[PDB]
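Reading through the structure tokens given below for one structure.
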Amino acid sequence: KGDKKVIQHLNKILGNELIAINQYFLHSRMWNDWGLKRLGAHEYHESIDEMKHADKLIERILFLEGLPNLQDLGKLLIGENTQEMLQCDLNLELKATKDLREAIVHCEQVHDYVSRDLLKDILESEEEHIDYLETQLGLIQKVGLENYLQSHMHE
Amino acid sequence: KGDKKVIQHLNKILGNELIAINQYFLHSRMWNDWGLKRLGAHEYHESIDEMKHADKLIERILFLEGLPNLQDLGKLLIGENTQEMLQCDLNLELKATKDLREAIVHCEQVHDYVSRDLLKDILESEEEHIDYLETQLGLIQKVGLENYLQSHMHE
Amino acid sequence: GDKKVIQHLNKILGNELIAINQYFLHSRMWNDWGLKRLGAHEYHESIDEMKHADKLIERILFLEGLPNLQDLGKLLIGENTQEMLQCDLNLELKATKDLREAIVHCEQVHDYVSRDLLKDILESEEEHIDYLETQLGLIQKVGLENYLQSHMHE
Amino acid sequence: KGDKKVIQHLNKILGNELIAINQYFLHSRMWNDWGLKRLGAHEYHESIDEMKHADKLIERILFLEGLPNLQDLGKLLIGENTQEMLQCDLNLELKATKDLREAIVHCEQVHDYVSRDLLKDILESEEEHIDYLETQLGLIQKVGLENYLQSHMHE
Amino acid sequence: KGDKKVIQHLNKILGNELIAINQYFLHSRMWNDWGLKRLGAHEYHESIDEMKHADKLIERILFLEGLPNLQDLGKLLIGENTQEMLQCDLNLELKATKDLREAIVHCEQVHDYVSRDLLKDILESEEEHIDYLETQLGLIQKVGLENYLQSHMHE
Amino acid sequence: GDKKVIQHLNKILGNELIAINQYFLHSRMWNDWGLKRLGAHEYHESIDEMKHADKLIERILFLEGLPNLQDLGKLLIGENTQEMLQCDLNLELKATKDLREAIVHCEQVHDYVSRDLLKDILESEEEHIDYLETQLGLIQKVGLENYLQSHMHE
Amino acid sequence: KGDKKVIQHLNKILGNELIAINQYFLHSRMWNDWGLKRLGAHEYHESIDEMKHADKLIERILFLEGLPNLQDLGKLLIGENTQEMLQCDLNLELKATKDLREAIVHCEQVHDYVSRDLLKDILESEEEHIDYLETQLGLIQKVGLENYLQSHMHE
Ligand code: HEM
Ligand code: HEM
Ligand code: HEM
Ligand SMILES: [Fe+2]
Ligand SMILES: [Fe+2]
Ligand SMILES: [Fe+2]
Ligand SMILES: [Fe+2]
Ligand SMILES: [Fe+2]
Ligand SMILES: [Fe+2]
Ligand SMILES: [Fe+2]
Ligand SMILES: [Fe+2]
Ligand SMILES: [Fe+2]
Ligand SMILES: [Fe+2]
Ligand SMILES: [Fe+2]
Ligand SMILES: [Fe+2]
Ligand SMILES: [Fe+2]
Ligand SMILES: [Fe+2]
Ligand SMILES: [Fe+2]
Ligand SMILES: [Fe+2]
Ligand SMILES: [Fe+2]
Ligand SMILES: [Fe+2]
Ligand SMILES: [Fe+2]
Ligand SMILES: [Fe+2]
Ligand SMILES: [Fe+2]
Ligand SMILES: [Fe+2]
Ligand SMILES: [Fe+2]
Ligand SMILES: [Fe+2]
Ligand SMILES: [Fe+2]
Ligand SMILES: [Fe+2]
Ligand SMILES: [Fe+2]
Ligand SMILES: [Fe+2]
Ligand SMILES: [Fe+2]
Ligand SMILES: [Fe+2]
Ligand SMILES: [K+]
């Protein structure tokens, strides 16, 4: 039996994963639909990463005797072109990261160091997502948008 | 976009790494030159470890949007014989480790748990290095210097 | 070892030290920017100079000198790809100039084994210079954006 | 032995092979030098094709008890940028093809059907070179000079 | 950008390579045509050697920002029988080797050590060519002409 | 072939021939004492010099001179391992000095291929010198008995 | 402690091995230099065999507590053409064989049966050398000098 405020945080984090999963899945398919297959494939793997984050959160919530909340789906940020799509993912990650850090503070406070550890490993992974996303946005500026999309057409 | 003092702490640690890379590479080659090829190889391994520490710090700094400092090289503690060389390496590692604990404190205070994780990984490895060095100096007292060196002539 | 040979060899060593750190930082800068093929090529240049330094350090010790790894000259760090290449080029041209003077001096005291070491390093520095001048040249011919594009993925 | 006029024709064709060898090898090496390595390698291949054409003409001429002329080297057409280099190669090929068709007419007239066959193989291969070259000058127009060159940087 | 006088020397060494390629290639095929195929294969290999020296010289000239001269072809020294053919190659190598020594001296004088090194490699191979050729001429004296040729009929 | 270059090559060859016998005797002296690792290493030095000799012999003949395997100068034979190592070191320092002078002469008459050969030999002699000095330094640092002990078994 | 006179016999045999090693090495390289490579390969094998005999004599002498003499080198018999070379080698082997028989008597006389055995093996090998050398001299008479040298040009 875990602490109630930590379980609530785990659920908040899980809520954030549920959004990211659907948002990235849809963006991946949007990119695939437009023949930008490489963007589509990379986004798809981002989506699978969030699905695994979720899975670990769900196991942890149950082990601590909480109820995993898969019912509440927050606001998807869907873009209409590849540059908005990248910025929408990036805004979602920055929000996920704020929430991860407050959850980690809470775990530390009540000595739930195993939850803390799970949260730190997700955070490292969201920081990599941010890195990738900011880099793509930078590349579009350095190589020009048309060139960037050309380079992400074929796998 | 990370904290200014965290970046500065990472640059400090990076500075300690750069020192260790040069001191250890030089010690390693001095040992090879003397035909103490086992001590040379091991010291070469330590040098490569510190090169890999530097790499990871540089990448973290760049990602947090700081400027990695590879320009400032502190004082190399260069020994004149194997007992001095080991003790000089031990002195540098004890100093790197003190700096690493202070950097970790700050990362925790400002919620940069990914930087902290990197620093902890680096601290764990510096503590192995200290173990290696204290062990050697102890072996010199237990088996005698001439035996110690003889046992480290041939790889 | 002629004391002046050792001094030339420590001077080359000091150039190697600057190139190592300059190229390693430039490599990581390009990786950070997502230009991984430039990043990887530059990392490979950094490694070559680490190897030159190693051989310089072995030869100096053999001739009974003290390798200087304490003094680190000025890094030329660029802030965009063209400037980073030009910095790399400017460092190589300086390095190549010292190597030549060191080779003259080795010949004059008959340290022919030091001459051969340094001529091997020089050959590798001319290769580096060729790579650098070629990338500049290619930026002019294909355009900066296309050049960067073709160095994004490995 | 061979008809004297046929041997002269075979030598004129060899003469054209020797220009092309040298012109194509210099251009290959110019392209490599500029880091256009895909162009370089393809032009090197074209050079080698012509070395093999020379080799067969030399063998045939000696078999017909004629004297192969490798002393007279005509005018190399060297360009100073890639569009000029391709146009120079194409001008040379159109010249070579015209000489080939006239050597073949003459072989037919004097019943030297084996030399005709060798000449026809060479002609088929020059026709492939012409196609390669016209196609490249065409792609320059369709994809733009810069994009064309970009796509022939790396092998 | 290399030394004007160095580039002019490299072009003179190139001129010598271009003469040797054609001369040895013709000699090779004359020997093949006569059924002396071992002599023919060996001379072909010498030909290939020279082509490879040419390629090296061309790359270096282009790297020193010079203009390689494949336009001028000096005088082929062509023999009528195996003894004259070997002697003509030998005459040509000795001239080549004299030019090599002069160019090396010049590279040394202006500190182009990488060009000197290229030219020394070529020189070592030309001295191997001279050794080969002198040895054959000696063997023709020791074993008699007819025996020499008989031993070079089949590969 | 230039006559003074040929006489310089024959002089290098005379040094190689001394080195071969001295090193081979030293090797078998060490094997006979049961210091087999020293013996094996000395044997490998001996073979190196046999290969140096072979190479000089071919060059001398190509240049149309007469190789001299008739004159065999003074072997430096030690009586214990320190002294045997020091004799070899004194022979290498002599050899190296003659090498430098021959190389000077080859350069002055433009025999660059002979110079290349001599410079490869020299590089190898300087490696032999580094092995030798290094073993002598190791006797001082680990003790003569320890050093011998670590060179008993292969 | 070996018998002083056996050790002096052993050193005389070793003296002969050292002359043979140098004489055959040089004749081998003279054959290679002349392009007579099969003669040269075989002579080289002979020189190697004498190097092995010298090796075994050295070990024996040192085991018997004697001083091996590698300082004194007797007269090389060097020839100027292939017939002289072989006859020179033959004169050196007959001289070696006479000294070997005398050492074997001495060994037997003082009961050093292991030395006699080492020398017996050496003798059998010198007799094989003699067979090879007289056989080649015979062959020159039967097939002619020029045919003989022709058959020994290529390996
Ligand atoms: C005196 C300065 C240095 C010397 C002498 C030196 C020498 C070397 C050598 C010999 C190697 C292995 C080369 C090989 O693959 O054969 C190496 C590897 C490496 N170095 Fe350095 N180095 C120096 C400085 C640095 C610095 C400043 C960095 C900065 C991060 C660095 C990062 C690396 C990395 C990432 C590797 C590859 C390690 C691996 O094997 O995974 N080195 N260094
Ligand atoms: C008469 C003029 C020439 C003739 C007849 C000729 C003939 C040949 C032939 C038959 C080959 C082998 C082709 C194969 O792969 O089957 C060859 C290869 C080659 N040629 Fe030429 N060649 C000539 C001139 C040149 C010139 C002027 C160059 C200047 C660089 C050159 C450079 C080369 C090179 C680099 C190769 C590849 C050799 C190797 O790597 O094995 N050739 N040549
Ligand atoms: C005391 C005089 C010498 C002794 C005792 C000696 C002994 C030996 C031995 C034991 C070997 C290894 C043979 C085997 O079993 O394969 C060898 C190889 C060889 N020797 Fe000598 N040798 C002597 C002098 C010479 C001389 C004067 C030369 C002239 C160059 C020479 C040239 C060679 C060469 C080229 C090899 C083959 C090395 C290799 O590539 O492995 N040796 N010698
Ligand atoms: Fe996630
Ligand atoms: Fe909380
Ligand atoms: Fe994420
Ligand atoms: Fe990408
Ligand atoms: Fe497509
Ligand atoms: Fe470290
Ligand atoms: Fe702090
Ligand atoms: Fe450390
Ligand atoms: Fe370098
Ligand atoms: Fe100087
Ligand atoms: Fe460089
Ligand atoms: Fe053709
Ligand atoms: Fe006609
Ligand atoms: Fe063609
Ligand atoms: Fe193409
Ligand atoms: Fe590239
Ligand atoms: Fe050549
Ligand atoms: Fe000149
Ligand atoms: Fe040649
Ligand atoms: Fe036949
Ligand atoms: Fe030697
Ligand atoms: Fe001299
Ligand atoms: Fe040596
Ligand atoms: Fe050892
Ligand atoms: Fe034992
Ligand atoms: Fe023998
Ligand atoms: Fe007797
Ligand atoms: Fe024998
Ligand atoms: Fe035979
Ligand atoms: Fe042959
Ligand atoms: K493009």
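The numbering of chain D matches Swiss-Prot: 2-156, in order.
The backbone N, Cα and C atoms fix where each Cβ goes, and this holds for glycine too.
These come from Swiss-Prot:
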- D:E18, D:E51, D:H54, D:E127: Fe(2+) Fe1 binding site (BINDING)
- D:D34 to F: About 30% active in Fe(2+) oxidation and storage, diiron-binding site does not coordinate fully, decreased overall flexibility of the BFR, partially occludes B-pores, see Fe ion inside the B-pore (MUTAGEN)
- D:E51, D:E94, D:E127, D:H130: Fe(2+) Fe2 binding site (BINDING)
- D:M52: heme b binding site (BINDING)
- D:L68 to A: Assembles into normal BFR with wild-type ability to oxidize Fe(2+) and store Fe(3+), 5.2-fold decrease in rate of iron release from BRF, greatly reduced affinity for Bfd (MUTAGEN)
- D:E81 to A: Assembles into normal BFR with wild-type ability to oxidize Fe(2+) and store Fe(3+), 3.2-fold decrease in rate of iron release from BRF, greatly reduced affinity for Bfd (MUTAGEN)
- D:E85 to A: Assembles into normal BFR with wild-type ability to oxidize Fe(2+) and store Fe(3+), 5.5-fold decrease in rate of iron release from BRF, greatly reduced affinity for Bfd (MUTAGEN)
- D:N148 to L: About 70% active in Fe(2+) oxidation and storage, diiron-binding site does not coordinate fully, decreased overall flexibility of the BFR, loss of 1 ligand to K(+), reveals more Fe cations bound inside the BFR cavity (MUTAGEN)
- D:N148, D:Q151: K(+) binding site (BINDING)
- D:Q151 to L: About 70% active in Fe(2+) oxidation and storage, diiron-binding site does not coordinate fully, loss of bound K(+) (MUTAGEN)
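Distribution of Swiss-Prot features across the structure.
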| residue | record | DSSP (3 states) |
| --- | --- | --- |
| D:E18 | Fe(2+) Fe1 binding site | helix |
| D:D34 | mutagenesis position | helix |
| D:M52 | heme b binding site | helix |
| D:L68 | mutagenesis position | coil |
| D:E85 | mutagenesis position | helix |
| D:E94 | Fe(2+) Fe2 binding site | helix |
| D:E127 | Fe(2+) Fe1 binding site | helix |
| D:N148 | mutagenesis position | helix |
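In sequence order, D:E18 are the recorded positions from D:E18, D:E85, D:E94, D:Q151 with a C-alpha within 10 Å of the C-alpha of D:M52 (heme b binding site). The Fe(2+) Fe1 site is set by D:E18, D:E51, D:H54, D:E127; from the centre of their CB atoms, other residues of the chain with a CB within 8 Å are D:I14, D:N17, D:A21, D:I22, D:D50, D:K53, D:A55, D:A97, D:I123, D:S126. In this structure the C-alpha atoms belonging to D:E18 (Fe(2+) Fe1 binding site) and D:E85 (mutagenesis position) are separated by 20 Å. Close to ligand 15, meaning a Cβ under 6 Å from one of its atoms, are these of the recorded positions D:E18, D:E51, D:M52, D:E81, D:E85, D:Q151: D:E18, D:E51.
Listed in chain order, the extra residues whose Cβ falls within 8 Å of the Cβ center of the Fe(2+) Fe2 site residues D:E51, D:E94, D:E127, D:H130 are D:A21, D:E47, D:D50, D:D90, D:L93, D:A97, D:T98, D:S126, D:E129, D:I131.
Looking only at the recorded positions D:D34, D:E81, D:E94, D:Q151, the one with its C-alpha closest to D:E51 (Fe(2+) Fe1 binding site) is D:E94. If you take the Cα of D:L68 (mutagenesis position) and the Cα of D:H54 (Fe(2+) Fe1 binding site), they are about 17 angstrom apart, rounded to a whole number.
Around the Cβ of D:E51 (Fe(2+) Fe1 binding site), the number of neighbouring Cβ atoms within 10 Å comes to 24. Listed recorded positions: D:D34, D:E51, D:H54, D:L68, D:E127. Those with a CB under 8 Å from a CB in chain E, in sequence order: D:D34.
Chain C has a C-beta under 8 angstroms from the C-beta of D:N148, D:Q151, taken from the recorded positions D:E18, D:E51, D:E81, D:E127, D:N148, D:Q151. On the backbone, the CA of D:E127 (Fe(2+) Fe1 binding site) and the CA of D:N148 (mutagenesis position) stand 27 Å apart. Its Cβ placed at the centre, D:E81 (mutagenesis position) has 9 other Cβ atoms within 10 Å. Residues near D:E94 (Fe(2+) Fe2 binding site) in space but far in sequence (CB under 8 A, at least 6 apart, same chain), listed by position: D:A21, D:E127, D:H130, D:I131, D:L134. In terms of C-alpha distance, the listed recorded positions D:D34, D:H54, D:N148, D:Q151 place D:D34 closest to D:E81 (mutagenesis position). Geometry remark: D:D34 (mutagenesis position) versus D:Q151 (mutagenesis position), CA distance 15 Å. Around D:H54 (Fe(2+) Fe1 binding site), the same-chain residues at least 6 positions away in sequence with a Cβ under 8 Å from its Cβ are D:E18, D:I123, D:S126. Every protein chain shown contributes to the tally, and the Cβ of D:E18 (Fe(2+) Fe1 binding site) ends up with 24 other Cβ atoms within 10 Å. Every protein chain shown contributes to the tally, and the Cβ of D:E85 (mutagenesis position) ends up with 13 other Cβ atoms within 10 Å. Highest Cβ count within 10 Å among the recorded positions D:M52, D:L68: D:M52.
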